[PDB]
Amino acid sequence: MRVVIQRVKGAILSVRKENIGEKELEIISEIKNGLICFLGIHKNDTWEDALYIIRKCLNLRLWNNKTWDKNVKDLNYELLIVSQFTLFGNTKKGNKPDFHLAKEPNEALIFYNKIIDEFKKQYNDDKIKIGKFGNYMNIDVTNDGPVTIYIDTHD
Amino acid sequence: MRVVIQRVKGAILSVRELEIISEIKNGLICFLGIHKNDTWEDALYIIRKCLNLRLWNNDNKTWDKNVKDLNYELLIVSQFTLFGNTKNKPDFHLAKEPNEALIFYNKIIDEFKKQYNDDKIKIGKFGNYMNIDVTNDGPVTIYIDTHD
């Protein structure tokens, strides 16, 4: 699994609606302070992989007080989790990507939902927010720092 | 070197109540992490990629047109946190010394404009606390580490 974590003052998630027909976007999800986590599910991902993310994600002490002191949970903040397979975007070949290691949607989707459930269990039902899986989204992020964290659980 | 690339409809970079210093419409935002043992070949690879990766569709032809093809902007922001050791409080052992990093960074930015266009590259205020309003278009998130 791969995650890019962005510390934010807020985030506003929209998706393109299905039968649109003469607005095309729709805000389905919003958070104030907290993290936005772009989550890449690898084909060979185990649930132990998920656990690790869900942990570092809810636990890294990414805010000051002393520096790098409190985590998202401590401050009672939100997380927005967005599935992003482009992480597994291989770009060593041509100057055009290639997403072969990216766990195929229908399996990925379930794994994903399972992760999101765990998040709420470990934290709070009201603090975890998501996008619309596999749909084109439009995200307004207000980066606070910035603070960008990358994790690859195949290390 | 490490880069996180985000495809965007726009972004506004500001510093300290808030001063706008840098803004782009469609294009990429590149969070750049300069490694201590970074060579200029590392810089080059990044620059080649941010500038040539085809991250936009030709309605249906997905991954067809790169940033230049569409005459779009890039916003480059130094971000050392990419080299955070998270194996549960961060550890930036591997970053390149600031005073050195800054020069390397400016050198990279120059290259960007050379390879592309003076008017298409935008940046932040190095080492300062910034506030960035990104509008992610997808999203499309790309990660690269030249140490591969």
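Just so it is clear, chain A uses Swiss-Prot numbers, and the residues here are 1-22, 25-67, 70-159, in order.
Method of determination (from the header): X-ray crystallography, 3.3 Å.
Yeah, the Cβs are placed from backbone N, Cα and C, and that goes for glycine too.
Mapped onto three states, the DSSP output places A:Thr90 (mutagenesis position) in helix. The Cβ neighbour count for A:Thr90 (mutagenesis position), using a 10 Å radius and every protein chain shown, is 22. Annotation source Swiss-Prot lists active site, nucleophile at A:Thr90, citing a curator's inference.
Here A:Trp72 (tRNA binding site) comes close to A:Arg63, A:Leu64, A:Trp65, A:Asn66: these same-chain residues lie at least six apart in sequence, with C-beta atoms under 8 angstroms from its C-beta. Per Swiss-Prot, the feature tRNA binding site maps to A:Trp72, A:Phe89.
For the published mutagenesis A:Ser87 to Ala, Swiss-Prot gives the following note: Partial loss of deacylation of D-tyrosyl-tRNA(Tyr). A simple way to gauge crowding: the CB of A:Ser87 (mutagenesis position) has 26 other CB atoms within 10 angstroms, across all the protein chains here.
Quoting Swiss-Prot on the mutagenesis of A:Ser87 to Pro: Wild-type deacylation of D-tyrosyl-tRNA(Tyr).
Listed in Swiss-Prot is the mutagenesis experiment A:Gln88 to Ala, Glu or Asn, annotated as follows: Wild-type deacylation of D-tyrosyl-tRNA(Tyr).
The annotation that Swiss-Prot gives for the mutagenesis experiment A:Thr90 to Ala or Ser reads: Wild-type deacylation of D-tyrosyl-tRNA(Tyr).
Here the residue is the original one, but Swiss-Prot notes a mutagenesis experiment at this spot, A:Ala112 to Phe: Loss of deacylation of D-tyrosyl-tRNA(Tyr), loss of deacylation of glycyl-tRNA(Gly), not toxic upon overexpression. Taking a C-beta cut-off of under 8 angstroms and a sequence separation of 6 or more, A:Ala112 (mutagenesis position) has the following same-chain neighbours: A:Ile43, A:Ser87, A:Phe89, A:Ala106.
Note: A:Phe137 (mutagenesis position) has non-local neighbours A:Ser87, A:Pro109, A:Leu113, A:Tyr116, i.e. same-chain residues 6+ apart with C-beta under 8 A of its own C-beta. DSSP classifies A:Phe137 (mutagenesis position) as coil under the three-state reduction. Here the residue is the original one, while Swiss-Prot reports the published mutagenesis A:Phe137 to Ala with the comment Loss of deacylation of D-tyrosyl-tRNA(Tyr), loss of deacylation of glycyl-tRNA(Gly).
Experimental mutagenesis is annotated in Swiss-Prot for A:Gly149 to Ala, with the remark: Loss of deacylation of D-tyrosyl-tRNA(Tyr). Counting only same-chain residues at least 6 apart in sequence, those with a Cβ under 8 Å from the Cβ of A:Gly149 (mutagenesis position) are A:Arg7. Secondary structure from DSSP puts A:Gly149 (mutagenesis position) in a beta strand.
Take the CB of A:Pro150 (mutagenesis position) and look out to 10 A: across all protein chains shown you find 24 other CB atoms. One mutagenesis experiment named in Swiss-Prot is A:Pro150 to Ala, and its note says Loss of deacylation of D-tyrosyl-tRNA(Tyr).
Cα of A:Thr90 (mutagenesis position) to Cα of A:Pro150 (mutagenesis position): a distance of 21 Å. Listed recorded positions (A:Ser87, A:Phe89, A:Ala112) with a CB under 8 Å from any chain B CB: none.
When the Cα atoms are compared, A:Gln88 (mutagenesis position) and A:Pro150 (mutagenesis position) turn out to be 20 Å apart. According to DSSP, A:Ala112 (mutagenesis position) is assigned to a helical segment. In this structure, A:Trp72 (tRNA binding site) belongs to neither helix nor strand by DSSP; it is coil. With 2 residues left out of the model between A:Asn67 and A:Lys70, the distance spanned by their C-alpha atoms equals 5 Å.
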